[PDB]
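One structure is given below, encoded as structure tokens.
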Amino acid sequence: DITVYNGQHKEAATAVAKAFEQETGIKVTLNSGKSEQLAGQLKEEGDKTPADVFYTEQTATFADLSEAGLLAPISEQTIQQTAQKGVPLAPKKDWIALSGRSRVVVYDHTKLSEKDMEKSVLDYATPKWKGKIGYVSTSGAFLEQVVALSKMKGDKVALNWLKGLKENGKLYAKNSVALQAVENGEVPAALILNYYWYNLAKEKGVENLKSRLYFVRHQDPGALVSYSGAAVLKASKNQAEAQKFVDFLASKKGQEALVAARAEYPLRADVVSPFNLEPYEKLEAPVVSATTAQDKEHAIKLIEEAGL
Ligand SMILES: [Fe+3]
């Protein structure tokens, strides 16, 4: 039986954990928490941790754990299962990316069309969009978006974007509220995460929604994908079962269980989402280094300096 420290959404974790038990007979116990809290706890526990596997919504928490020497190598065969072009790869082969979530632009298709849309996320934070673009400054995904912009285009561009959103954007408390405002006719478009919209569409039928999705693509900062993944703890006294769980997550069946429970992009090339997501490769996600905590603190300074 194994212990999984779980930073991912509980419906995702529960659903892969149950398909695991069904396929192998091995019981999974989840210890859930925020990924950053869990990584800290895994570093304090060190070689005395009870964790066998760390399952996270964000692969960036792996870099420090790897560098601290706390992750076990994963099979090369397993790593190759999700190693599409653009997918982050552990240089020490000691964690694996499993699924992604994308930034998108949701729009009311009865007020705007694909041809009104912009080639860059940078273009939405300008006067042509005054009163017409929703954003959510308090979101974890928003913070990540800032970091990527800072890294790809430098700090002056990121700050200019944030100032533009302040001047021109409609601020919403959460991604789901932003979507509702677009559906309700309050704002014709917003910046959100893909899965809020696919969830609504799965539930309602696309033909009954005013809103549609525009993906920026061509490796723009607004095509940013954030990746979930897993690692085996080097200190686990149950390596065999831990490695079997991680291989299962990379397997066709494990990936099929994830995408049944949650509208993330599978990273296996032979699995299709029941939410009707495009193939990962069509996203043309940019290549961006991992978000450190210093990166997150930096983005918060830019958000503050912008009056947000
Ligand atoms: Fe959320």
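Swiss-Prot numbering applies to chain A: residues 24-331, in that order.
Heads up, header says this was done by X-ray crystallography, 2.0 Å.
Placed from the backbone N, Cα and C atoms, the Cβ positions cover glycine too.
Look at Swiss-Prot and you will find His32, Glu80, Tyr218, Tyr219 tagged as Fe cation binding site. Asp24 to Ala appears in Swiss-Prot as a natural variant; the accompanying note says: In strain: PAK12085 and SB33. Quoted from Swiss-Prot, the note on natural variant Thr37 to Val is: In strain: PAK12085 and SB33. Quoted from Swiss-Prot for the published natural variant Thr37 to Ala: In strain: TN106. Quoting Swiss-Prot on the natural variant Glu59 to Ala: In strain: TN106. Annotation of the natural variant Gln103 to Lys in Swiss-Prot: In strain: TN106.
For the recorded positions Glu59, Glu80, the greatest number of Cβ atoms within 10 Å around a candidate Cβ is found at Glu80.
If you compare Cα positions, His32 (Fe cation binding site) sits closest to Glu59 out of the variant positions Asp24, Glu59, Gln103. For the pair formed by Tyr218 (Fe cation binding site) and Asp24 (variant position), distance between Cα atoms is given as 32 Å, rounded to the nearest Å. Other Cβ atoms within 10 Å of the Cβ of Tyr218 (Fe cation binding site) number 20 in total over all chains. Surrounding the centroid of the Cβ atoms of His32, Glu80, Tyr218, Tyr219, where the record places Fe cation, the chain contributes additional residues within 8 Å, namely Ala35, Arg124, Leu216, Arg285, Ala286, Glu287. In the three-state DSSP classification, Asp24 (variant position) falls within coil.
Within 10 Å of the Cβ of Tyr219 (Fe cation binding site) there are 21 other Cβ atoms, across all protein chains.
Around the Cβ of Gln103 (variant position), a 10 Å sphere holds 11 further Cβ atoms from the protein chains shown.
Sequence-distant contacts of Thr37 (variant position), defined as residues of its own chain at least six apart whose C-beta falls under 8 angstroms from its C-beta, comprise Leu53, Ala284.
With every protein chain in view, the residue among the recorded positions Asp24, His32 whose Cβ has the most Cβ partners within 10 Å turns out to be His32. It is 27 Å from the Cα atom of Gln103 (variant position) to that of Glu59 (variant position).
Cα-Cα distance from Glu80 (Fe cation binding site) to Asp24 (variant position): 23 Å (rounded to the nearest whole number).
DSSP assigns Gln103 (variant position) to a helix in the three-state reduction. A straight line from the CA of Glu59 (variant position) to the CA of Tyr219 (Fe cation binding site) spans 23 Å.
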